[PDB]
Amino acid sequence: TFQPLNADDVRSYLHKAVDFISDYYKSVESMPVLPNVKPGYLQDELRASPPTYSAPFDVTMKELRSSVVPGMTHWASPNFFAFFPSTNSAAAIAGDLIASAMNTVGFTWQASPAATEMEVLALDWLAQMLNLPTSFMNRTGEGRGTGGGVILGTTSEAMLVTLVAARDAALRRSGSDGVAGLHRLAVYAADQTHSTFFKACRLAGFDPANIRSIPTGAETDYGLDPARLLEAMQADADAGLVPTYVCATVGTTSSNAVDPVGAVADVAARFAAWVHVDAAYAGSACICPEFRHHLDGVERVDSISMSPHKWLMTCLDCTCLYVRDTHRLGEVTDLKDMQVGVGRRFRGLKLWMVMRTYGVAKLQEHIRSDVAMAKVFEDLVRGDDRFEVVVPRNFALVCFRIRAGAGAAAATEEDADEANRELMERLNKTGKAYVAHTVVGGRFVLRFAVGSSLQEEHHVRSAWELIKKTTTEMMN
Amino acid sequence: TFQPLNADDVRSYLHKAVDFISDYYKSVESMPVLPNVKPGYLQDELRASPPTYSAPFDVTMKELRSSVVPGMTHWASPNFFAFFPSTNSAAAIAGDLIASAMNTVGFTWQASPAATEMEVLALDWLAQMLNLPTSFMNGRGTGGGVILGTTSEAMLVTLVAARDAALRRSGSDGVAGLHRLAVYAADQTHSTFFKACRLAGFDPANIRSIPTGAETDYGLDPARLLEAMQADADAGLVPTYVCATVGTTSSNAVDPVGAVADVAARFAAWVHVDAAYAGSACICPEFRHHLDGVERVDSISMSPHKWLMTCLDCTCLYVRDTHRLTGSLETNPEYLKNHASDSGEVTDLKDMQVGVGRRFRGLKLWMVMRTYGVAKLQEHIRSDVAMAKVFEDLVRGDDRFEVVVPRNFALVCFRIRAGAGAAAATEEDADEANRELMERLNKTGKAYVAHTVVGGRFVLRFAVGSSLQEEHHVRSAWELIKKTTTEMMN
Amino acid sequence: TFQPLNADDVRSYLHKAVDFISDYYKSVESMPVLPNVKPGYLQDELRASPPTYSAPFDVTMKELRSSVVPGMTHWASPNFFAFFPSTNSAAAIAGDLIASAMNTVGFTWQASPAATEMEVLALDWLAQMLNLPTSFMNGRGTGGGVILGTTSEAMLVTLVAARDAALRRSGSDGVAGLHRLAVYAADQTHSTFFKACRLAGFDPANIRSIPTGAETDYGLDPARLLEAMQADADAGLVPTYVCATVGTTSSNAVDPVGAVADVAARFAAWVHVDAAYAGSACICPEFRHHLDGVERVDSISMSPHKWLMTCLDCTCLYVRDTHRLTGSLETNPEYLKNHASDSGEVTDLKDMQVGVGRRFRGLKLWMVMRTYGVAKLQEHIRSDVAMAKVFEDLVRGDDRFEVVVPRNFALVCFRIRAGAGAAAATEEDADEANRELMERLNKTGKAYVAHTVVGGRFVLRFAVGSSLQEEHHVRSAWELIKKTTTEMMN
Amino acid sequence: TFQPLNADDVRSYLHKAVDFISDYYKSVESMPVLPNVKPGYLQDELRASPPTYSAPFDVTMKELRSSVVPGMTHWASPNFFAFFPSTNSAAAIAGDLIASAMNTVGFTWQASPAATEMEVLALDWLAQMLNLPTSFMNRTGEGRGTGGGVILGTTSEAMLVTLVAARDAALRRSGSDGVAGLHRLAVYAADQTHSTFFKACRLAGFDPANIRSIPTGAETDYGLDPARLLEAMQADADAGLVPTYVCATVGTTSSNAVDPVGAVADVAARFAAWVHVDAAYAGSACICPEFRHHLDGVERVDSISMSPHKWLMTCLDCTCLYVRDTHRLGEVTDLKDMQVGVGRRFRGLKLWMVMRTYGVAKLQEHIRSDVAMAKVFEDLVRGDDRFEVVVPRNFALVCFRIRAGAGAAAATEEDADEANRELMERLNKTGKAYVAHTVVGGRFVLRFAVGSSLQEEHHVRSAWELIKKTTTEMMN
Ligand SMILES: *Cc1c(COP(=O)(O)O)cnc(C)c1O
Ligand SMILES: *Cc1c(COP(=O)(O)O)cnc(C)c1O
Ligand SMILES: *Cc1c(COP(=O)(O)O)cnc(C)c1O
Ligand SMILES: *Cc1c(COP(=O)(O)O)cnc(C)c1O
Ligand SMILES: *NCCc1c[nH]c2ccccc12
Ligand SMILES: *NCCc1c[nH]c2ccccc12
Ligand SMILES: [Ca+2]
Ligand SMILES: [Ca+2]
Ligand SMILES: [Ca+2]
Ligand SMILES: [Ca+2]
Ligand SMILES: [Ca+2]
Ligand SMILES: [Ca+2]
Ligand SMILES: [Ca+2]
Ligand SMILES: [Ca+2]
């Protein structure tokens, strides 16, 4: 007699969830962004064992309010300035709600034709927004493309599955008996490429000795030097190793550096190496013509990924992987085999709803207005001699720091490192900001990632006032 | 001025979504479980290109109802009988909705303390329901767990940990020795295990698919496993990892976990238990014996998004030594550093998975257990098992049919017997008669049945438990099987 | 390589269209006659821009069913009771389909001889059914006819011919004298007549709307017309054209054609008879008296696309002297010259209309008469009249209501009487009660009723004859009126 | 008991009509394009009076086959080369079939919301295809335009209603008491503008003395000289007359001349005169970028019309009128009042179906392939010294003639006039062509209008062979 999807519970539980969400967005700014809890706090609030009997959903919701919410970091806060914002939208939430309720598993087209076709559709649509070549598209206006896509959970998963494909292709090219020649394969990326990529390399079975982190410096604004790449790949080829894969990043995590995609593709072409472009964050901006040059040369690379669940208003998970000329690996299917596990939820519905409800023009103005707020902040930092913008701002992330010589409490560059750490910690104690750091050229640097979905320009200006106020109180 | 999370839209879009969900559940039984669409229909109806301008959300919902829903296979239908049902609940849907709205990314504990602490709590609660040994929970314990999206990822990361330890202790020169490692699973083990082996760099020649047969009800014969492992060792290979399945995908065979563990311990091989579907049953004491010996394995996974009313994605992995996983999976990039991670007192769950980011998946799982309670979760397992028993006994009382293997949970494997009619004299005729019966059942729209092969024989699976499905749906499906069969014989 | 008329597409698109039409007629009664859509819904659903690429016609038909049909007011519904019904037939639809496919443009006889000769034949056949004087047909006759799209165009071209003759004979200096010309119609004459006067350059101060009242059942009083014309003449104006209506749009009043003609003949004014709706009834001998005196008028029009089962557009204009029309309307451009036109033996129908091109509209009208015959067309008029009489007598037997004027054809004008209940004590209350009754009836979706004003009183029209409508639809609509009324009183 | 729309008749009558149409298109080429009937033939075939009783539809269809079809001029023939082709499509026919069956009258939005909204939609869509300014559009992507459109029956109706609006506006500007000053208003067009325009002028009440036909000559390829226009409009203004309206034609009927729209608009702006652009035939080509310059300046004119029922595959009737800044004359309505009679059929459904089924790209290639066939013919004529192409070909119409001096039977220019007339008559007697003529610069000229929907390139080449054969047999 127990019906977990009975009509009354479904409507009343979801209505209570929706009420919570409405209130949460209306009040999240009034909360401290970073919570004031210590590890282990939750087990001192909630019972240690699952309850034997059922409770009213109201009891569950009040434990969510009393014990969960106060322990969260509010990514949705307009004063969240860390990492990259997980931008979101009413359409994306509604689409994921509907996918959760239908709860289909699309491991084949037959297991749900609409789910597979919508994932292909959403991928082909976004490929058009990015102005990708037809070689990355499944369906075309009248016919078929020569490429394909799949909606994965993470950029790391995108890296792994393209690493595996490149691995097996190089093993065949080099006459390996199975994996016996795996120790001859080498892989390459700039040292600013995310550390999860080198981890993916190790997961795929590449030898630690042949995984190359190419040093970058400020003379290229920490983008990969194609000459240093060629030098490293040639030396490996000369020594009997097989250059197998290069990851180029458009918009690195630490400082939003940009690797030159076309130059990297040409250098890798000397060795028939696979080239993957990681544009997890900044890829979203490339739907705008004034950012699309960052992907020039993508037509010569083998794969590209970007994550709408960062900067395209689509809640997690949504990472889009595109692969060129898929025939080296009618029926309308995504590349379900370039996926850690086939057998996961209908991720495509929310991405389609985002594009269909808002349209390309609003998606582009969402990018442009975030960039404009980032420029407002960058220009405020540049107007205060106590600070410096440590690298050029390419998108909506600004890297800045208190200079050495700003005050007597920042006399040496070691002093400045400590002052910037103290500033970041003071900002986070106010509850009116969440700032985290990185290291650029040996220096402790504050990141300022503009774009939390609820955040408006006055929030950024107010954050800057707070940075000025806090610095001033520190320096005397 | 464009505000994607403005209060008006958030409320009305979600209310329109809830109205759709309400209607959908009320009307899904009356739709055909399988659609009647051709490949490529969707881009025909929606367009080839995204719109330049915006549209009211009512339009999006209209295209959902008009173009998406008619192309769906309705997993939620009470007449969906294939694969394993994706059981679901109002609480799980509500939890995932709230997690989607808060949309926190919990790669570290600091990135959102409650997201990681609730996941740990939820895993611990499920471990208690499962009566897992305390060595899988977390004093001095090394045990621990992670929610992942899939069994495949759970297989992948334990394969990688086993691989790295084998290469290290066997003196591999980097990965030059990877071609020496060997892995084992019964031939009834899900195909994604063999795929995860290939992902991790294991050599295809060294991935052992151990034959099984009716002698063990297609469970893994431990003597045959010992034979295969010893032979590899004698040949200079390194036996590295064994996968045991409790509740196989095809016929719900159960591998003897304890004896597999004892055999593999002669080689210090990693033992993982895949209980993706049947693990949820083990919250019931009459099924917990299928996990006896888990106290001697290295890892076990099961998916609440199959049989524990928690919408996809939700797969729970438990390990006896988290340090063996984080050794292979951890990173320490500068931009993620924080005092809590430095202190060693928290586990950053990015170090238990492939990726960095992750959703707040603990919320839905906790909401399911917190709202419904153990007793209701147990009765949910039991009532599905009883419905499947009803169907099993119906099949048994009709001499044209046979139950192909013993029924351990809520999947019945059955077949039109050989010699049941003039259109099934041979076994080759029965093979074709069962395929005809399956295609006919699906064509009515009042069933979705898919097949498997059990010992060379074409077999129909009847997987009970779709959340909206009641006993009368199962009885009516049997009547539909009988009547379709009778019409096929003459 | 793109072939818009390839055989495969022509056949399958049209078969899909016929299937839609079949379904539409079978299901239209079950839709609400009036839609429930907001202004602007369509571009929301279809997009703001045309697609770059092609789509299967099945997609076009799907958007027809999903987005167009739900926004329609269903003229074809048996419960459509407003305006005048657009009566239709399988033969007329088939005729227009074939004309659309052959898609000839018949500006001259040579441009397609059969298109013009069948139009002449069809007009002649209808003139016979109407028992028009032979002076309207074509020996030595000057009479003749043209099929036009609208009564408005028929009004326009006869206004222009009358205008040009008045200016010529009254000694206008070019069009300097146009402000001296005057035109007359009863105030019950359709608003498009006064619009056509303005199009032709008549002065708004000189366009006479003669008052009518209950004394003549709102027909034009010829003494009041003579008064208005004589007064204008005495003042130096030139009475130029009079329009008489047989079957007015509001209440189906009938102007006395003979006496209007005799009054206008004292001034040599052009007399046109507008019988757009009721002219089709005059194929029945018991209605032909409404046209007595047509033998003395200059022109008469009526629209088979109202009450003669010929889908829009189809309006027939007859004149006693085609030369008075072609004098104003003809052109002789060089590229259209041909021997048949030069010979004077054919009438190029571009010289009887505003435009150059024209469809083969004679085909549908001829197919209707040829397939069904006069007797069936007569019985079609009579059965509609009898259904309207049924409704009229129902209204009469209920003391809360009144029939407002005598019923001449198949339109009943009725009203909630003053003093019928406590919510209709005054006439101002009855005016509001009838508007409430009308809005309620339409809200049910089982009726579409619209109103008119008869002698300062808010009145409901009940226009019988929608082609799918049977007597039980009329009886059920009366029951719906009674029950809606009763619920309104308390 | 007689149901004219009973289900059996509807299906069987329409199926017989569809069978007829299928056969007709398959066999129309085998018929003589021009029929061999004399005036009055039909009344000698069919009964003189309507039948008293009903007959089976088969009887009706067989009279269509026996007596109607043999008397038709087959506009649908691939060998129809006259006037302008009435191009057509399966989608347009299906849409008009469906409109005929629904049979709604859309004189208000409420009388059928979908019909009005679809007419506005189809107009706004085609305006985008023509790249008309927003000032001619009803709805915009996110908001509203400042203009509007209406789907009329004819170009003449478009002329009349814009003439009326311009007339009443000039009467108010000039202080006229009603129509008392109508004799002061003057109107203008080149002498190549269709004669139905000067007729429309007379219908609207303009004085014959003030209706101006501006002479054109070969020095402008018979396009209107803007200087001659200004000279005529200035002289009228100087004399006390009120210049009220100018019609500019893009693609004249006789020779497809093109009036300079922008220059004409600027000249008319001196006098505040209304400017209408008639592009009945050639307007359809302006959905292609390489023809769109012909409409340069449309942004400064008051109205523009073109007819999809000529060159955009939409069966009659379909003439689209657009009016700029409609506020000088929410709710979504066409300009139903700029229409001779409000109260006509749902013309919009077939135009939408054409655009939705085939898409912009196929509509453009339909224009380009007709033009290409026209160029093939033009180049064949130019390769034979006995002929001349008398004006430049702008679209898919070619004007050509046998020269004087071609043979001894074409020695004087009067002889050539008679030889071209004899050629045209011989071509039409074969039944394998329908050619009609015009006069250009005092000379008898053959028109050759490419584009009948069934016509392919071999049909045009074969017509040229026939012209060569026939000329040769004439000249000896
Ligand atoms: C369903 C099932 C799986 C599915 O694995 P995923 O990676 O989650 O797609 C694996 N193993 C078993 C036994 C199953 O029943
Ligand atoms: C966010 C980020 C990642 C992390 O990706 P996951 O989805 O967590 O695997 C990788 N690369 C870049 C450039 C990133 O910004
Ligand atoms: C319906 C009707 C009209 C309609 O005129 P149109 O120009 O065809 O729209 C005119 N007069 C009368 C009496 C009518 O009943
Ligand atoms: C076809 C044509 C016309 C004739 O228009 P109608 O629709 O018959 O009134 C007018 N002008 C031009 C340029 C034409 O080609
Ligand atoms: N260092 C990674 C930051 C990150 C990882 N996954 C993510 C998803 C969404 C926003 C940010 C993010
Ligand atoms: N001289 C006019 C030719 C013409 C007039 N109306 C038409 C419609 C369709 C094609 C040609 C045409
Ligand atoms: Ca923003
Ligand atoms: Ca809108
Ligand atoms: Ca650590
Ligand atoms: Ca159940
Ligand atoms: Ca297609
Ligand atoms: Ca003549
Ligand atoms: Ca009737
Ligand atoms: Ca063509």
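Using Swiss-Prot numbers, chain D covers 21-349, 368-514, in order.
The deposited model was determined using X-ray crystallography, 2.3 Å.
Including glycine, each Cβ sits where the backbone N, Cα and C put it.
Features reported for this protein in Swiss-Prot:
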BINDING   D:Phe104, D:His214  serotonin binding site
BINDING   D:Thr175, D:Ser176, D:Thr273, D:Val380, D:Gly381  pyridoxal 5'-phosphate binding site
MUTAGEN   D:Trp95 to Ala  Abolishes enzymatic activity
MUTAGEN   D:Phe127 to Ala  Reduces enzymatic activity 5-fold
MUTAGEN   D:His214 to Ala, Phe or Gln  Reduces enzymatic activity 50-fold
MUTAGEN   D:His214 to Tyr  Abolishes enzymatic activity
MUTAGEN   D:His214 to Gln  Reduces enzymatic activity 20-fold
MUTAGEN   D:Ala300 to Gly  Reduces enzymatic activity 7-fold
Cα within 10 Å of D:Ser176 (pyridoxal 5'-phosphate binding site) - qualifying recorded positions among D:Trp95, D:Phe104, D:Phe127, D:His214
D:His214
Max pairwise CA distance, angstrom, over record-listed pyridoxal 5'-phosphate binders D:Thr175, D:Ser176, D:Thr273, D:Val380, D:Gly381:
30
Tell me which residues of the chain lie with their Cβ under 8 angstroms from that of D:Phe127 (mutagenesis position), as long as they are six or more apart in sequence?
D:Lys374, D:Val380, D:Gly381
To the nearest whole angstrom, state the Cα distance for the pair D:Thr273 (pyridoxal 5'-phosphate binding site) and D:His214 (mutagenesis position).
7
Cβ distance under 8 Å to D:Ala300 (mutagenesis position), same chain, sequence separation 6 or more: which residues?
D:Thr175, D:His214, D:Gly271, D:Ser325, D:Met326, D:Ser327, D:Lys330, D:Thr339
Just the number: how many Å between the Cα atoms of D:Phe104 (serotonin binding site) and D:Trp95 (mutagenesis position)?
10
Could you tell me the whole-number distance in Å between the Cα atoms of D:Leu349 and D:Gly368, where 18 residues in between were not modelled?
18
Recorded positions near ligand 4 among D:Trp95, D:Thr175, D:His214, D:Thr273, D:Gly381 (Cβ under 6 Å)
D:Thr175, D:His214, D:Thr273
Around D:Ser176 (pyridoxal 5'-phosphate binding site), how many other CB atoms lie within 10 A of its CB?
26
What three-state class does DSSP give D:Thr273 (pyridoxal 5'-phosphate binding site)?
coil
For the recorded positions D:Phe104, D:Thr175, D:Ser176, D:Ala300, return the ones with C-beta distance to chain C below 8 angstroms, or 'none'.
D:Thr175, D:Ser176
Conformational class of D:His214 (mutagenesis position) under the three-state DSSP mapping
coil
Can you go through the recorded positions D:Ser176, D:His214, D:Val380 and pick out those with a C-beta less than 6 angstroms from ligand 8?
none
Min neighbour Cβ count (10 Å) across binding-site residues D:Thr175, D:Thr273 flags D:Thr273
Within the set D:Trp95, D:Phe127, D:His214, D:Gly381, which recorded positions show a CB-to-ligand 6 distance under 6 A?
none
For a quick check of packing: other C-beta atoms within 10 Å of the C-beta of D:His214 (mutagenesis position), how many?
23
Which state, by DSSP, holds D:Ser176 (pyridoxal 5'-phosphate binding site): helix, strand or coil?
helix
Do any residues at least six apart in sequence from D:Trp95 (mutagenesis position), in the same chain, have a Cβ closer than 8 Å to its Cβ, and if so which, in order?
D:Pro105, D:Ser106, D:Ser490
Less than 6 Å between Cβ and the nearest atom of ligand 3 is the rule; apply it to the recorded positions D:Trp95, D:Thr175, D:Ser176, D:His214, D:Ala300, D:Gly381.
D:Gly381
Binding-site residues considered: D:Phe104, D:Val380, D:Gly381; fewest surrounding Cβ atoms within 10 Å belongs to D:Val380
